[PDB]
Protein chains: 4
Amino acid sequence: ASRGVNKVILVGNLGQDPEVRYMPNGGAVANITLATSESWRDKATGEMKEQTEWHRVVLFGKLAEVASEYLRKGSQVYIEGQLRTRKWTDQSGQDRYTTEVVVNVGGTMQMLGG
Amino acid sequence: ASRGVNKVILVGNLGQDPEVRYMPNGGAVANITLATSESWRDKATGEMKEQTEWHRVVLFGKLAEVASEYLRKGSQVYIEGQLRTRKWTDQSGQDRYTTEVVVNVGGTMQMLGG
Amino acid sequence: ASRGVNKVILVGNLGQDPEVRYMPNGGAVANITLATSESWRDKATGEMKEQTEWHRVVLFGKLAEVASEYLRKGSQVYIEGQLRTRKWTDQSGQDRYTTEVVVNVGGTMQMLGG
Amino acid sequence: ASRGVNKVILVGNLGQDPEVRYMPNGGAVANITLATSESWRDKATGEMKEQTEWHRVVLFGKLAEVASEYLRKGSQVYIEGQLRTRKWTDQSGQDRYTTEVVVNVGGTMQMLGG
């Protein structure tokens, strides 16, 4: 009615080991970078094309901890979270924006290995 | 699986009328802005709290045409798209990145309500 | 690989007034029925075909209480839940299965009008 | 908006081999069964409880042909479809309903892991 719905679903692999950070000012946070791709074989070129998107995902608390422990580069994972654009001034005085996929509360992540 | 899943689902209100453009031998394109919110009936100083996110949605083809003809500020809509981050040069000629929800052949847009 | 993912996302209208019930536990349950539709076009159906699915949705606790008080025949509503097939024996005393969209602690229900 | 949204996202493992069947009139249709589970060590005792849901997933055309060749018992897949409840009278004159996850034109299936 005014709240609305803000839902991201991803399945993809980590392009790097997770970077995890503890804080007795909150507890864990983990940043992960996920790739999702799209493959082609275009008529012009003759040979294969491809286009990969990198997604910045931030996990918190128990999930961040889980991430530090199990998730490594190349790992396949499922994520339900939400979009968050945050503002920051960089060192040369410029206002900048980073939109991230944040998994909290009623988001999820799951590992599609074994 | 290299490929993966890249899906965004939004339900929210347009913050402005749709901003519509044709193109080279143009197909239609339309940039819209969707608000989604999260209350927080907190302590604070006496009352609740609020954070809204604005999402940058881009529509192509018939949907772009449709949005221009029948969508206005405050319309409630459901959107299914995918995340895309594009790079672009700014007024000073440094890099700037924008992540947006692109609604494509695969996506959907529906007007909600009563 | 166990657990997996079990997610239903619905937007539609109540076919009926919500039926609310309290279980001996103490806590509410609401059974609602939600209509979604898809429209057609065809050839020796120069007419338009419409198929509507009725989904059986069950809500527990506070979300059931909310439903009773606020939701009505016609209300449009957004639901995240999971699929449950329950088994039940009928008057002749034989086995029958019903698959329902259960909205739990994992899921959500949101009123899309006011 | 009558119409609305009817979406199922599943990630799970095939409980058995794909049952595929061709039509000399409308190509392949494949039936697969997918498990999703939920574990909790709870409560009275301290012992491990499981509950698994089985989903009847129907694939059409090219996804069905793909399923035939590559999908086996235990394969892990991601599915995006819609719910369908169909009616049928069984042989002892009684009305029955089966609810199924249908993967159409707007859905997808992706094979996961490795």
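In order, the residues displayed for chain C correspond to 2-115 in Swiss-Prot numbering, which applies throughout.
Note that Cβ sites are derived from N, Cα and C of the backbone, with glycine treated the same way.
Features reported for this protein in Swiss-Prot:
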DOMAIN    C:6-111  domain 'SSB'
MUTAGEN   C:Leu11 to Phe  Increased frequency of precise excision of transposon Tn10 derivatives (mutant SSB-202)
MUTAGEN   C:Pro25 to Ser  Increased frequency of precise excision of transposon Tn10 derivatives (mutant SSB-202)
MUTAGEN   C:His56 to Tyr  In SSB-1; destabilizes the tetramer
MUTAGEN   C:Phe61 to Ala  Reduces DNA-binding affinity
MUTAGEN   C:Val103 to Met  Increased frequency of precise excision of transposon Tn10 derivatives (mutant SSB-201)
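Structure coloured by features recorded in Swiss-Prot.
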residue  : record               : Cβ within 10 Å
C:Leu11  : mutagenesis position : 25
C:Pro25  : mutagenesis position : 5
C:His56  : mutagenesis position : 23
C:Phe61  : mutagenesis position : 18
C:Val103 : mutagenesis position : 20
With C:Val103 (mutagenesis position) as reference and a Cα-Cα limit of 10 Å, the qualifying mutagenesis positions from C:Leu11, C:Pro25, C:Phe61 are C:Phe61
10 Å Cα neighbourhood of C:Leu11 (mutagenesis position): matching mutagenesis positions from C:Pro25, C:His56, C:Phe61:
C:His56
Measure from each Cβ of the mutagenesis positions C:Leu11, C:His56, C:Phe61, C:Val103 to the Cβ atoms of chain D, and list in sequence order the residues where some distance is under 8 Å, or 'none'.
C:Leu11, C:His56
Measuring Cα to Cα, how far is C:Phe61 (mutagenesis position) from C:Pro25 (mutagenesis position) in Å?
13
How would DSSP class C:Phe61 (mutagenesis position) in three states?
strand
Can you tell me the CA-to-CA distance separating C:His56 (mutagenesis position) and C:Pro25 (mutagenesis position), as a whole number of Å?
26
